[PDB]
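Okay, so here's the structure we're looking at.
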4 protein chains.
Amino acid sequence: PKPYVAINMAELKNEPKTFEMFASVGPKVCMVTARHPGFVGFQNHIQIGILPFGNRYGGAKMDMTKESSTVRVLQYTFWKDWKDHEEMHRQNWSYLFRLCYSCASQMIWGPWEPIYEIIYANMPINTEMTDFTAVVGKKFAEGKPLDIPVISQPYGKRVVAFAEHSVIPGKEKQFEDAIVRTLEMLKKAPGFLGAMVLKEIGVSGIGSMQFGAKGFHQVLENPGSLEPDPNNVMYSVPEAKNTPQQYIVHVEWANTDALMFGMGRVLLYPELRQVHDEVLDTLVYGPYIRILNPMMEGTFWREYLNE
Amino acid sequence: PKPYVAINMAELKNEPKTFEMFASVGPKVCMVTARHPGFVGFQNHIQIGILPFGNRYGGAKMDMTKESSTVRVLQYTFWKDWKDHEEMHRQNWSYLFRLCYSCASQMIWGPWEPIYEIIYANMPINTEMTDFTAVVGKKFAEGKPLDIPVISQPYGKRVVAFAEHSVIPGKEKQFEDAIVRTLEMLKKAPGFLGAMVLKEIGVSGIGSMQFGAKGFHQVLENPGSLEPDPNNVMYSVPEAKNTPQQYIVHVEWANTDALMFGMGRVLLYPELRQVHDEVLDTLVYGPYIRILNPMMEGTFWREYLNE
Amino acid sequence: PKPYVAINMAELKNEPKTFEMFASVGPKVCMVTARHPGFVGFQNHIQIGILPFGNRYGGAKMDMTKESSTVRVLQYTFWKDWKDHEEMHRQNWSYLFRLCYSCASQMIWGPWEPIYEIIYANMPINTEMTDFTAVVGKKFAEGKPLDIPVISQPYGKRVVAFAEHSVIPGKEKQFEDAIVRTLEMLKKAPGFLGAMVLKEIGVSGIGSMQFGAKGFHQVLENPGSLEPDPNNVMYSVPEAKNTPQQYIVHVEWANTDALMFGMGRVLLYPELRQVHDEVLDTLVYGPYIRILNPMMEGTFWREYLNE
Amino acid sequence: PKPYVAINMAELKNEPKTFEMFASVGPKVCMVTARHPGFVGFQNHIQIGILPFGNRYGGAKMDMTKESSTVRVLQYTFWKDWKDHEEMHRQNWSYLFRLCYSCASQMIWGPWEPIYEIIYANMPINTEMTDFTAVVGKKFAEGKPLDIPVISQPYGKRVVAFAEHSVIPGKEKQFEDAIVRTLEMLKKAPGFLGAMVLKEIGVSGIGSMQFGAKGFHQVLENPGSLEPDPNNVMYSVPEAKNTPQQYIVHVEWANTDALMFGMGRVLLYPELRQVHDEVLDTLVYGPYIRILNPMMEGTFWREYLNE
Ligand SMILES: [Fe+3]
Ligand SMILES: [Fe+3]
Ligand SMILES: [Fe+3]
Ligand SMILES: [Fe+3]
């Protein structure tokens, strides 16, 4: 079935100590998160650049890692029910807060953790280049050759286009129909590895470290080993859902060239351009497309998605 | 059928002369071993690093080769009957001892050669990336698409997770049942190339150069061309079997990322985490996971394994 | 009386940060350990090298500190009753785990903490070179000139031969008789500062951080300020006792030359070589001799030993 | 059908001007050779090293290109009838000699051109990694999945074991039967890309520039634009056939590791070792194994071979 998605967002100094902490602390957080039986996996990204749209963002390029002074992370966790995410944070707060807080010494902005429902998904299981013979053999033995996926390699060996959109109030249906039609045609592009449309349902205050006054002071005053009061979050997840409605269009690609010209198909192929034009007519904001590297992941979330 | 496994272990100076001796003497030892008709192949590893488990072993990483002052080798030889290994050593002692002993000038610890029975094996034949077309064609021609293996490349082009365990006396059955269930679920991870469970049955005194006093003095006094008395081994293989019972869980992976997150699946996927928890409850020691590179191998041992 | 000995073993990166933690955190652990009235002292070693036995370990030397990428520590604590050690760890777990775990960032292997009984001891009190005048005067005043010891200088000013052995099941009596006879003759060697034989009685799971599944997850997930459940250790000390029986022959020496040729007396002096040959006839493993520097110690453990 | 093989052999200075001539003049020679309708293709090799067989040739390694002062070339041309090769040289002598002679300025030894019959061939068509999808589709559409070959990549993207043998007179039948059995078993090794056995039938005097006195003087005196009398060859091809009988065992491999351990299978796999031992019992000379890079080729000779 379709899981819910929490995306933890933050911006940190681009220096070796940040990446040392990714490698040491990241796994620990993921292991804590996996204590909850509603957890079905994760996909953790670093932003490597921005789609420039020609020279619309002429100061950007798809790989800015050599020049950038900061690194932005977008850590997807997948949940049978979004309330499992909230319950996991509270049941494991002593570990989670202390682990997460240890990153603050590198942080510039964040954490900020919106929650999403998936309204469209065309996402295969991941496979390494070593696996495809066995996959092909198993599918033919089962009489299901149409269920053979593209080879979507895990752990930093593909790229993600992360396209931010917000929609004019009253135009959500037009957006949702037109984007699905767009993505159904987009899948013809070479190197297309999957797409999904994420629709924001709210924001996790506890995952965003957004407390009332008491918890705010405890965060700011914290030596690192005392948790803020997790009951001092003053709003529930749906109370923070944004209007204009926000969407992420998440499309995965074999490489950044396939991404650039593949996403460009909605501009370069006249039949698809007419369909995608109905998306553009609905927007308050966007599309703004971040280029992501999915470095650390628990790929079994796609097994839950695809049953 | 399942062979028995002798694993010769040693630690040597990490320097070019050590690796030159691997290239010159290694093939010779292997050629001598192949004089015995019970020999069914070999798989020789160098340890390249240690799985850090986040920062549990924070001084380790999966590739420590650029920094490490020593190199550990783990030379698997496979035998129709474990007595064939002992018989091979005695029949070829003059060649074998003189070859092995020529390594002493680089040695820091070893050799130490425990013997194992395989209690579980899911290990395919190796193939190069050039072979898979013919393999697929042959398997479809035979009506056996399910026998198409993953592509497990030989000669240093994959990595091994070598997981050391010792088990509380009386918990061997729980360990063995739970670890087999764990590995049957683990094979879903991307880049999984096979796994087997090795259970120690004893130690080869002759292969460990562990003699009585007479042989001990001959070893210490040796100019390099005179063998110790091979009948001066004071214990049979089963007499040295350890209690607590020792096991090796040997899992092969496409690359070190697939290994890290693939082995991490027993911690990150809740359903598999509950099963693997039954393994952890049985342990005196471990799991301690060495990262191995299978550089030199006689891949036909897997042809014997899978018939 | 003879105390019991716990030996905490670990391997860490050989870099200045490691040694700063030894000087900063080491004293704290010892101060916590001294909270228990059964604690009678400690002797903490770093391994400086390996006895090469001619060129049997030709890649090793007695002092490898300038070239080694790792450092091995062997921390002896002395206990009136071995159960005091287990009780001490549990009563003070909050301090001890958080202190010990702070080392993990430098750790490559460990900790591993077997427990031993002393079956033989000829070990003097330590004295500095300034003390011997008063010692001599006091002993002669008491009419006991035979109780005047060698000058065994504390705090890194002598060396230890740490000789590992494991014994064929059924040969423990022959081993113990022969090694005591050997050590009684060995004390004639110049620069001999004492010897003792340690016989393993088990392994401390809590001191080895070997828990069941629950504690394992608490260790891997730990931010550093949360203890694992110390009651989640699944085995008592004797349940982990190894067969083949393991022994340490611990011999102290004025310097590494005295060590090399002194231990060599069991090979070079015919009368002693014949006695020591009876030890060698019993061995599954060894002798393997590590060279240790006893840097940090509570010398009063020898006062308890010698009453 | 099986073509005949001429192998033009030479040794040249290992310097850039030599390789510039290979790229500029080599194609011209091949285009001239292709004037004759009996020409069915070519496979031109440079030797990159020698198989050391452990340390039997301890001064050799598989890739000696960085240190070697010379480069050996082995140019195979394939012919419907070996007499076509002789006819082509004479009909095109003015072009061929002038082209070939232009290389003399780099030459140290050669040219020498023995002629061979193929007594065994298991050689697939070459394919690039881009082709295998269409090949698989075509073979399944034809109902012949067993005819799907391994991927044998052309133009320098595989390696060749060139194994020289000469055989005791009277033992040719034993050699030919045993080597065919050997190669039929060898094809199980990973990365095996094909094998054929070449049996010398003679030497082309004209291709070796071996004339009588008149032609010899014309070669030595040549300004580069005057042909020696091509009728001054004093011996036919069969008159120069060597006794002891000479064979080449030509085995192709995915890479030099697959070659080293793949060819090693005749030494490391007991069942194959017993068979290949019948080969070794017949030898006057060899096996001596050169490592070749098939750089420039007309791959259609395998199409003629396999019909
Ligand atoms: Fe969260
Ligand atoms: Fe062996
Ligand atoms: Fe302890
Ligand atoms: Fe020719």
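Just so it is clear, chain A uses Swiss-Prot numbers, and the residues here are 2-308, in order.
Method reported for this entry: X-ray crystallography, 2.1 Å.
Each Cβ is built from the backbone N, Cα and C atoms, and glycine gets one as well.
Listed in Swiss-Prot:
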BINDING   A:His86, A:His90, A:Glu114  Fe cation binding site
MUTAGEN   A:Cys31 to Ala or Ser  No enzyme activity. Still binds iron
MUTAGEN   A:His86 to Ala  No enzyme activity and no iron bound
MUTAGEN   A:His90 to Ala  No enzyme activity and no iron bound
MUTAGEN   A:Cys101 to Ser  1% residual enzyme activity, and no iron bound
MUTAGEN   A:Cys101 to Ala  10% residual activity
MUTAGEN   A:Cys104 to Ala or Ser  10% residual activity
MUTAGEN   A:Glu114 to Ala  No enzyme activity and no iron bound
MUTAGEN   A:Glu114 to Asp  1% residual enzyme activity and 4% of wild-type levels of iron bound
(request) Measure from the Cβ of A:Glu114 (mutagenesis position) and count the other Cβ atoms within 10 Å, all protein chains considered. (result) 24
(request) Please report how many Å separate the Cα atom of A:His90 (mutagenesis position) from that of A:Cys101 (mutagenesis position), as a whole number. (result) 11
(message) Please list the mutagenesis positions from A:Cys31, A:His86, A:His90, A:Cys101, A:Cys104, A:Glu114 whose Cβ falls under 6 Å of any atom in ligand 3.
(response) none
(message) Using a 10 Å radius around each Cβ and all protein chains in view, which of these mutagenesis positions has the most neighbours: A:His86, A:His90?
(response) A:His86
(request) Mind sorting out which of the mutagenesis positions A:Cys31, A:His86, A:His90, A:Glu114 are close to chain B, meaning Cβ under 8 Å from one of its Cβ atoms? (result) A:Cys31
(request) In whole Å, note down how far the CA of A:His86 (mutagenesis position) lies from the CA of A:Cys104 (mutagenesis position). (result) 20
(request) Look up A:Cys104 (mutagenesis position) in the DSSP assignment and report helix, strand or coil. (result) coil
(request) Return the residues near A:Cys31 (mutagenesis position), defined as same-chain residues 6+ apart in sequence whose C-beta is under 8 angstroms from its C-beta, sorted by sequence, else 'none'. (result) A:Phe43, A:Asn45, A:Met297, A:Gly299
(message) An 8 Å radius from the center of the A:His86, A:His90, A:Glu114 Cβ atoms defines the neighbourhood of the Fe cation site; name the other residues of that chain inside it, in order.
(response) A:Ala7, A:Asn9, A:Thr78, A:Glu87, A:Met89, A:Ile116, A:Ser205, A:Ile207, A:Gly208
(message) Applying a 10 Å Cβ distance cut-off over all chains shown, what neighbour count does A:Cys104 (mutagenesis position) have?
(response) 19
(message) Excluding near sequence neighbours, so keeping only residues 6 or more apart in the same chain, what lies with its CB under 8 A of A:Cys101 (mutagenesis position)?
(response) A:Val30, A:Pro112, A:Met210
(message) Through the lens of DSSP with three states only, how would you label A:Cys31 (mutagenesis position)?
(response) helix
(message) Given the mutagenesis positions A:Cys31, A:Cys101, A:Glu114, return the subset with CB under 6 A from an atom of ligand 1, ordered by sequence, or none if empty.
(response) A:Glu114
(request) Between A:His86 (mutagenesis position) and A:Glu114 (mutagenesis position), find the distance joining the two CA atoms and give it rounded to the nearest Å. (result) 11
